[PDB]
There are 4 protein chains.
Amino acid sequence: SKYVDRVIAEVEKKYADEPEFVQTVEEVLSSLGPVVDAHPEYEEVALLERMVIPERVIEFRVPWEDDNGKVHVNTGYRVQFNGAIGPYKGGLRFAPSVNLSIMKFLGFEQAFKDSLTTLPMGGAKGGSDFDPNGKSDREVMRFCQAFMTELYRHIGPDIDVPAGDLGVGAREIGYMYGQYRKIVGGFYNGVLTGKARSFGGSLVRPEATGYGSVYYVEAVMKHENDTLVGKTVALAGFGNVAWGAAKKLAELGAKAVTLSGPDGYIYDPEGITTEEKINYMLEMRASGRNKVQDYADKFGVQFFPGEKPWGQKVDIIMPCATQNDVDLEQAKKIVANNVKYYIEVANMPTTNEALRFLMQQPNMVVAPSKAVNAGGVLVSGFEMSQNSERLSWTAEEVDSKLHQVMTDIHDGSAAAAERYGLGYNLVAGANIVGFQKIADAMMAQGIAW
Amino acid sequence: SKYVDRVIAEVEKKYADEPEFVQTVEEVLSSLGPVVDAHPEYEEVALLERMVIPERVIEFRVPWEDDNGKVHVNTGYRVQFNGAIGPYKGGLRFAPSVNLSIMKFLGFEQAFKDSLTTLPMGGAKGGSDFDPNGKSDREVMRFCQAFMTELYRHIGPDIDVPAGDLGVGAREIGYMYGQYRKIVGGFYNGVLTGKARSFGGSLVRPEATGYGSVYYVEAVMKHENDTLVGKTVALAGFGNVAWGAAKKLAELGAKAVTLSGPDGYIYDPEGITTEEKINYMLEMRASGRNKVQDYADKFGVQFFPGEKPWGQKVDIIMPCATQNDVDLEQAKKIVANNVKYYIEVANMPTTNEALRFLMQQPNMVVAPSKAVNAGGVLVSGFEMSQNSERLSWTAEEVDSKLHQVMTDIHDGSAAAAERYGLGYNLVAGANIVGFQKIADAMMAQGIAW
Amino acid sequence: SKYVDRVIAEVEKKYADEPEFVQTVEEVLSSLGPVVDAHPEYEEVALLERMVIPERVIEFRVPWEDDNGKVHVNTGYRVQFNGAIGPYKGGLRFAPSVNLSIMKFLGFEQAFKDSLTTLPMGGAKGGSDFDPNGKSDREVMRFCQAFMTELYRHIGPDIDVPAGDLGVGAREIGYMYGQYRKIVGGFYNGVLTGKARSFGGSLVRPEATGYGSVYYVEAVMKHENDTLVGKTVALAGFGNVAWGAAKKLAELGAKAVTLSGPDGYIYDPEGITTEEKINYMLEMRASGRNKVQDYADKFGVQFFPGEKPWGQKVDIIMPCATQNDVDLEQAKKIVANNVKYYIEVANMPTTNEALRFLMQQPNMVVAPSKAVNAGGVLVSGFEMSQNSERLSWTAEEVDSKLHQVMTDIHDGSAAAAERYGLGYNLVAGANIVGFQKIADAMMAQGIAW
Amino acid sequence: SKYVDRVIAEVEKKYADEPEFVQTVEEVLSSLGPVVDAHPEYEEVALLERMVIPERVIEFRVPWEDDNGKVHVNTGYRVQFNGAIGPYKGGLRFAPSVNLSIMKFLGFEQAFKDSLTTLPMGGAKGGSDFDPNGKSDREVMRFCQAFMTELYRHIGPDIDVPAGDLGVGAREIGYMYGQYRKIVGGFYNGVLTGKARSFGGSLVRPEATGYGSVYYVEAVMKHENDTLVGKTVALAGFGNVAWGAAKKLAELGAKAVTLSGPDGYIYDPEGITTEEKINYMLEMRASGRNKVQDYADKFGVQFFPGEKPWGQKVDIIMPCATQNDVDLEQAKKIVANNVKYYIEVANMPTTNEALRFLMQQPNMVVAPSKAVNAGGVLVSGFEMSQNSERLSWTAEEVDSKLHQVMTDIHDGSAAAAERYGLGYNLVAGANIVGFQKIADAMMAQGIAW
């Protein structure tokens, strides 16, 4: 696209100093050519130009006291990127590496991923260069309060709803929430997501990701006049996602037959489908042993040190662990086995080489982690609904909506790809669907933002 | 607990002029040692010391004119005790006896009770020393208006939601509400509970306490590997609570065999199980005669002047009228008949002594009124949810919710006591459960409040 | 007045547990019959009955951490007594003795006093049971921050403006202010008085009380067809008040002949009239020794251990130190020397008895401390005006204003007593004047408050 | 200073990407060692670390429509650097080069500058990358409206008061104001300075800078036991600043003998001391000829094409035009002429090399532009005052105040430098006095900001 290309160039020049942000913009816009080309009206209202500039950026000073009475100062950021479709929403990262470029790129991606969920959620990102590593509980507490003392005025249940991320967990969330409540003098607990159950957190949080991934695979199966029952799945990891996935597959008639730790991997032909087997997974995460072999020990199964489960012949490939777990050569094995379903779960588990690769393959079904792992985001939106309704949903109610929306996600992606004649391209469809809802709202909304 | 003991000590010293508040604290905390004993972290952050002091207290002047044009002045209160788990919530009492001691004592309890419902509700209590008895409708209107003219600024749907109590009913709630919406200039109907259906009240209000009590019982049966079928019950009172209780027991297959009034008790061995019988209760209440004898003269049954039915032989005891209805005397009568189910419904229908006594009773199942009569409170939370959703639920939906919650309440109480190594002690269970949630919440929220 | 008597009665009954408040009411109202007797309209609208009840009272929890990381909890108060003539105004006291009784009693007086200044200022009083003695600077900072985190919402430049008092000085005011501006996110520096000059404090703060007292006196002279020239004065204390008083008397041509300390008194017949003499007072105060004797050892003058100077012969008596400094004993000494000018400066430097006694004294002119020491208060009002104007006045401008106002105060007091047919009674004058303005205001404002 | 050194280095590593800001910090901080050295407590509270991070930064998207209906997008900024001593205050710049670094460096300087005026004003800077070059009035109007649509929420009379700067004059100010007043629904005209008189602008705006500089010189004179009577002054430029300086100089008995333009200079040994000559300047400014020669032509005085007036023998040198007017070469000319008074008027009219140098001359008086040219800032502060007072000051009143404050700026500057043993160093004195008021306020305010 001419417009696309032009916009990218401008950004390249204007934000040469925010490299992360720059890369992200390129990558994103690069792949909307068609959609844009199909929409000349966008250009007349400088839609893309508006899109690449956050609606509002907030930076602020954060002075805080350590345990020895020593004074420190950090910087706080809150980037409210896009709010056309819902309140701003997005995590807070506390890490020494935090800067505007990082916040911008993260916040830009955020709007897209949130759009995709089908829920009314805008996109934002925030954080601080504060380094939680090595700090006492009390110190984290003090920092969190100082942080919120300024932050509070820029957010709210109908404005901006933050959540955790690198460095920000349930504990920080609780600390920020206490400070918020005190300042504002009311409850307004939906101002934050990722809360403990005692003050409004949601049921099904842990399982959310693994479960959601399975429900997505199901919609794929359905699309293809196929089914989950009887399917074999190759997983990576033994962590939370892998666990949720394993449990939900079993429950649906399918079965996971591999897992992988740093040590290599296990192969369970009977499937990781028993109560014991599935919880034992909880066991190991806990232990700390980073040893995928504990399973092989416990259960009497094949352990494959310095190995990756990608050589195994299964029906479904589902990497739930590390980044770049599937490389060019790993993918080759997968294709040699003629596997038809490649479902990304973890973030960026596939190399680009790999990705372009499997991507050529005419027989295969490739699904992007951003649509596939959206369960986590969904449950945070549910938390919001529950807080607004002033009641808690049962775990069955939560699971239900999760199933339902994940289905909408798969389907919406596919229809979009089809609309722009790409066929059944799930990777592209995800990109397109998030973008389009945003574009449509902005168009209907006129030139204000 | 030394901690507990000590904290208790301090309160006695510091609030010597607040006799009521002092007792309550005493009574409630003394009962928590084991929880406290296992939660060493609580102390480090002065948990109990903070809990005993209300977050915020408000008192204000209330001048008002009478039908003669004469001016009067009263004082209004609002104690916002704890809002860690929800917005402040608690009724308003208009009685000449009203003072801060009383407000504080009710507010303190209100929070534990509110916590136990499983809904996101805080604790508060307010009212005035105004005396509505003898006042014309218009004077009552004038008073409510003046009262709200100041109060409005301290409350709100997401802050503090009051309700009625001694002296405060629907009429008053209506007047207060009319003034609030006029001042604020919006709807915000969830600012108060106990409203008429025309401007947001819930269905099932009247049946509420009565029904939840039974649902509570039902959960007891189940625990006990038992059933409601063919059981007999001894009820005290003939009011709205007794009436709802009777209705439902009957639908459940059990039967109420006693009623009670200020003039003695009645005996009806066939059981108060017919429409006609049941509806008679409402005529009785409506007449305002306060004579339980009219049932007896109507239906031709046994009538025992000057006596409490605490001597009849039944499976289940349910005091639904007054305070310290049951005494050691009447306690003995009961045990003597070896009855195993003692279910307080009314507020404190038993003397602390009768209470111990009953508890010692190795065969008996004793249930606390604060857990048991929680249906009136649940219904007010549902009223809030419906106002938030901008729609009305059906009586069937209310009822079903009521039903699931009551069960959870019983169930939660049981595992709490269960966790403390106290067994099936529903009395301590109710305490421990309410406290624990507040503690968890305050703990996660840090030192802000 | 029967009205008065009756109202007094009710207060005693109703607030029996508020001994301090009860006295004050008693004392203040008993003194107003004639005003009340001539204002029949007051009764019809229940004027006194409303006045005795604060418009609004606030109490709140204040948790704070110490240098060790140990948590403490205190209670904060803010009584907003009367705002009919200006925003609420009154200091904050941090003392272990703090309770509602005390807050109420100070708040009640604060309003009369504030009314008498002729400036548009209401009455209020607040504080905490926190005890600053023994606390590190940082702990004090932490406490102030916590205290303001809640208070902020109840105060403001046009609502309620607090100041310092026992336990609350510049340091504290600074900490409170830093927290306030951070929370509110604006300047609004007129929210508090007694601020350092760097962020809005006034010039002439220290001299204030001392100077106004003299200006007050000057107005007495004038009334009396007299002069300050060549008069001698007996001062008590050597602090900031005594110092300002001495300075100015001296500029006015009169002379201070006594000083007093906890260790006795001094006699300096030449008069404390030189720069060196006068500045010595500041070194003395600064040393923190609390020995009036150092003046004597320095300047070589008379020194009377264990004695009050109330026995020296002078034209004018000005107690500037403590409470119930003057007694019947010392009263006699004075009268005996036939001294005609008794000017309270310090707060209640006299026993009610010594007080009557003096008043009976047909030749004497007795002046009340609340009228006389009003300069400290005037200066805080000027601080407010300067903050509102966004500029600083010169010491000359402050001083001149101070000067005109003090005169009006004396003059207004005189015509008030004058109007009641009590003659040159400046003690009743001060009462009547303060009350009258409040009454007129509340009368014009209707029954709202 | 080791602390200072340490701070400067961190900013350098940290903000490498904002060279202009990095550069200003080093320059300002490096000139403060002695105050710092004298104040070890600053370092304990991380004072300098805090000062270098603005309190709050806001960036926002600005979409706007041109006359042809084409849509444009720009970025809006507002850096609220420091508000310890007053509401944030600082101008807005509309230029294509605007970016954060730029905004930060200017807002940082602004704090020190505002501090130094003695008025209660914080420091801030804002603007947009919008290019007013070539925009119709209507487009400018539209941009201003869009800009203020988001900005309004972050400013206000007691919060942040912007003003003009490069690209923002009375036209823009008026457009922004109309939009503000419309959104907020009230007057609040003190939200912006530089307003037209019709809606709250102040008299004496144009003369302010010129007049104020003369008032400052008058203070130097008096400190040096000299007078302005009889002095000849060499001015640079013929604009507004030069014009006001000349007029005030004449009034006070001195005389300007030179004016300069890009064309060379004129010498009027008789003095530009007549209404005709003075007003002529005005006509020269308007003409658009941009030629100093016009004056020579008009009044028959000497014109020296291609030259600067720095070789003329005069008593006082006052550069009122370009930055870097005076270089090492020109400075030697002055030194060589044995001139004692060198008064910078325009911003940075002296090169660093030249400044240093002049600074080494012992017989000289060197005054920084930052203090001398403050008359402009002062009258904006006076605008705020009149707006709060709801009235307009007469030109005399304004002039009178300007006069008084200017003297205070000089004297305060002198006092500071000397308090640090620098003698009569007006250059460092300005630095120290600005910084000092801020440091003091921040220390008193605690660890909030």
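Per Swiss-Prot, chain C residues shown: 2-450, in order.
Determination method: X-ray crystallography, 2.0 Å.
Placed from the backbone N, Cα and C atoms, the Cβ positions cover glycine too.
Under its mutagenesis entries, Swiss-Prot includes C:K90 to L with the note: Increased substrate activity for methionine and norleucine but negligible activity with either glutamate or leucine. Dramatic reduction in the dehydrogenase activity with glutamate as the substrate; when associated with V-381. On its own chain, C:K90 (mutagenesis position) has C:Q111, C:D115, C:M122, C:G123, C:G124, C:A125, C:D161, C:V162, C:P163, C:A164, C:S381 as residues at least 6 apart in sequence with a Cβ closer than 8 Å to its own Cβ.
For C:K90, C:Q111, C:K114, C:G165, C:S381, the entry in Swiss-Prot reads substrate binding site, with the evidence type experimental evidence.
Positions annotated as active site, proton donor by Swiss-Prot: C:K126. When secondary structure is read from DSSP and collapsed to three states, C:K126 (active site, proton donor) falls in the strand class. For C:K126 (active site, proton donor), the same-chain residues lying six or more positions away in sequence with a CB closer than 8 A to its CB are C:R79, C:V80, C:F82, C:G91, C:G92, C:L93, C:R94, C:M104, C:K105, C:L107, C:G108, C:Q111.
The note that Swiss-Prot attaches to the published mutagenesis C:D166 to S is: Dramatic reduction in the dehydrogenase activity. Specific activity is decreased 1000-fold in the reductive amination reaction and 100000-fold for oxidative deamination. Note on C:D166 (mutagenesis position): other Cβ atoms within 10 Å of its Cβ, all shown chains, come to 19.
In the three-state DSSP assignment, the secondary structure recorded for C:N241 (NAD(+) binding site) is helix. Around C:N241 (NAD(+) binding site), a 10 Å sphere centred on its CB holds 19 further CB atoms from the protein chains shown. What Swiss-Prot lists as NAD(+) binding site is C:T210, C:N241.
Summarising the environment of C:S381 (mutagenesis position), the number of other Cβ atoms within 10 Å of its Cβ, over all protein chains shown, is 26. The mutagenesis experiment C:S381 to V is recorded by Swiss-Prot, whose note states: Dramatic reduction in the dehydrogenase activity with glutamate as the substrate; when associated with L-90.
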Non-site residues, in chain order, whose CB comes within 8 A of the mean position of the CB atoms of C:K90, C:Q111, C:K114, C:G165, C:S381 at substrate: C:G91, C:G92, C:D115, C:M122, C:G124, C:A164, C:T194, C:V378
Site extent for substrate (largest Cα pair distance over C:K90, C:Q111, C:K114, C:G165, C:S381, Å): 16
Within reach of chain A, those recorded positions of C:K90, C:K114, C:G165, C:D166, C:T210, C:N241, CB-CB under 8 Å: none
Where C:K90 (mutagenesis position) sits in the secondary structure, as DSSP reduces it to three classes: strand
Conformational class of C:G165 (substrate binding site) under the three-state DSSP mapping: coil
Residues satisfying Cβ distance under 8 Å from C:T210 (NAD(+) binding site), sequence separation of at least 6: C:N241, C:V242, C:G245, C:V346, C:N374, C:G376, C:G377
C:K114 (substrate binding site) versus C:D166 (mutagenesis position) - Cα distance in angstrom: 15
Spatial neighbours, same chain, of C:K114 (substrate binding site) - Cβ under 8 Å, 6+ residues apart: C:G124, C:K371, C:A375, C:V378, C:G435
Number of Cβ atoms other than its own within 10 Å, given for C:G165 (substrate binding site): 21
Cβ-Cβ neighbours of C:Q111 (substrate binding site) (radius 10 Å): 24
